[PDB]
Amino acid sequence: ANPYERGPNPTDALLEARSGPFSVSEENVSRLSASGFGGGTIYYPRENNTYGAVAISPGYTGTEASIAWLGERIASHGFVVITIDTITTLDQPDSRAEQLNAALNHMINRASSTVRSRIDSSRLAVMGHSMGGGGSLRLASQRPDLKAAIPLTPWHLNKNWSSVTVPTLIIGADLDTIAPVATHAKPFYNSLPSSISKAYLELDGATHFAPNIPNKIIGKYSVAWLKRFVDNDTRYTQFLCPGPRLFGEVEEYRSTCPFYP
């Protein structure tokens, strides 16, 4: 048995719903409390257990409010999730990487016992929007111990992520004019090694700000990815492989399925 399985057996409907099956509570992290980032909100399951932990960064000019929906939604499927504010809203991607790292450490070592006791510190993941997605890639390159990375409409001046070995799902937006998929998301996906677990999901009829707007596709695939890789939960492979490779929803889906089942 996989000791990290949590929650009931999944279905497409369960993953598309506004909320997952875990009741969620919140712990605020003030800017004072945060060391190396701007504070945030930790969402976690009310039901005591150990869970994987996830840190999510907003993008340039963004605050935690722009990613709150994702923090709550992911936590409601059985994760401890911090949505951060950055030191300043204008911080660049490599700074955001360091801030994601500080936020993971905060959850593990500095939060209340209620939060710390709900984390398996060996099972961590990062996500981010735009420059925060760039930060997720950078930290993944630095931290091969991370279990998953999910860059959402990511932006970064470096396109070469051949050093990344962490299971990475990149979500792009077809109509993104800020971090165009042709010059950001796709170059990143293609430079990730062919040998790793990876996938590219491009949203149809989506702007750069799709990740800041509650979105059943982002929710479903983000949770399925975190489940598969943070929890080793092969009950979720079914959603990822072959995956949505869906007009009105998904423009394209590429992967290295089936990820060595």
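Along the chain as shown, residues are numbered 1 onward.
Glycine too: its Cβ is placed from the backbone N, Cα and C atoms.
Annotation comment: Swiss-Prot describes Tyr60, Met131, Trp155 as poly(ethylene terephthalate) binding site, evidence class similarity to another entry. Under the three-state DSSP scheme, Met131 (poly(ethylene terephthalate) binding site) falls in the helix class.
Quoting Swiss-Prot on the mutagenesis of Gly62 to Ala (Swiss-Prot position 102): Increases activity on poly(ethylene terephthalate) (PET). Counting only same-chain residues six or more apart in sequence, the Cβ atoms lying under 8 angstroms from the Cβ of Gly62 (mutagenesis position) belong to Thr89, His129, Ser130, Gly132, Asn212. Secondary structure at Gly62 (mutagenesis position), as computed by DSSP, is coil.
In Swiss-Prot, the entry for mutagenesis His129 to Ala (Swiss-Prot position 169) states: Decreases activity on poly(ethylene terephthalate) (PET). The structure shown retains the original residue.
Record note (Swiss-Prot), mutagenesis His129 to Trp (Swiss-Prot position 169): Increases activity on poly(ethylene terephthalate) (PET). The unchanged residue is displayed.
Residues annotated as active site, nucleophile in Swiss-Prot: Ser130. Note on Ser130 (active site, nucleophile): other Cβ atoms within 10 Å of its Cβ, all shown chains, come to 30.
In the three-state DSSP classification, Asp174 (mutagenesis position) falls within coil. As a published mutagenesis entry, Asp174 to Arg (Swiss-Prot position 214) appears in Swiss-Prot alongside the note: Increases the thermal stability of the enzyme.
Taking all protein chains in view, 24 other C-beta atoms sit within 10 angstroms of the C-beta of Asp176 (active site, charge relay system). The active site, charge relay system feature in Swiss-Prot is assigned to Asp176 (among others).
Counting Cβ atoms from all protein chains shown, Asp204 (mutagenesis position) has 15 others lying within 10 Å of its own Cβ. The secondary structure of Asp204 (mutagenesis position), as reduced to three states from DSSP, is coil rather than helix or strand. For the published mutagenesis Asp204 to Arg (Swiss-Prot position 244), Swiss-Prot gives the following note: Increases the thermal stability of the enzyme.
Swiss-Prot lists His208 (among others) with the feature active site, charge relay system, giving similarity to another entry as the kind of evidence. Long-range Cβ proximity for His208 (active site, charge relay system), meaning a same-chain Cβ under 8 A and a gap of 6 or more residues, is found for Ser130, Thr153, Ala173, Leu175, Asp176, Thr177, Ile178, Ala179.
Among the mutagenesis results in Swiss-Prot, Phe209 to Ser, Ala or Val (Swiss-Prot position 249) has the note: Increases activity on poly(ethylene terephthalate) (PET). The residue drawn here is the original one. In the three-state DSSP assignment, the secondary structure recorded for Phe209 (mutagenesis position) is coil. A simple way to gauge crowding: the CB of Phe209 (mutagenesis position) has 16 other CB atoms within 10 angstroms, across all the protein chains here.
Within 10 Å of the C-beta of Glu251 (mutagenesis position) we count 19 further C-beta atoms, all protein chains included. For the recorded site, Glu251 (mutagenesis position), the DSSP three-state label reads strand. Quoting Swiss-Prot on the mutagenesis of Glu251 to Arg (Swiss-Prot position 293): Increases the thermal stability of the enzyme.
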In the same chain, which residues outside the set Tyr60, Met131, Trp155 have their CB within 8 A of the centroid of the CB atoms that define the poly(ethylene terephthalate) site? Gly59, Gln92, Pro93, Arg96, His129, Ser130, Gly132, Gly133, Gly134, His156, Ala179
Check the Cα-Cα distances from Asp174 (mutagenesis position) to the recorded positions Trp155, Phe209, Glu251 and tell me which is shortest. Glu251
Poly(ethylene terephthalate) site residues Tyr60, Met131, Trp155: biggest Cα-Cα distance, Å? 10
With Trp155 (poly(ethylene terephthalate) binding site) as the reference Cα, tell me which of the mutagenesis positions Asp204, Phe209, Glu251 is the closest one. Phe209
Counting only residues 6+ away in sequence within the same chain, which have a CB under 8 Å from the CB of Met131 (poly(ethylene terephthalate) binding site)? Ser57, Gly59, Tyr60, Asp91, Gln92, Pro93, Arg96, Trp155, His156
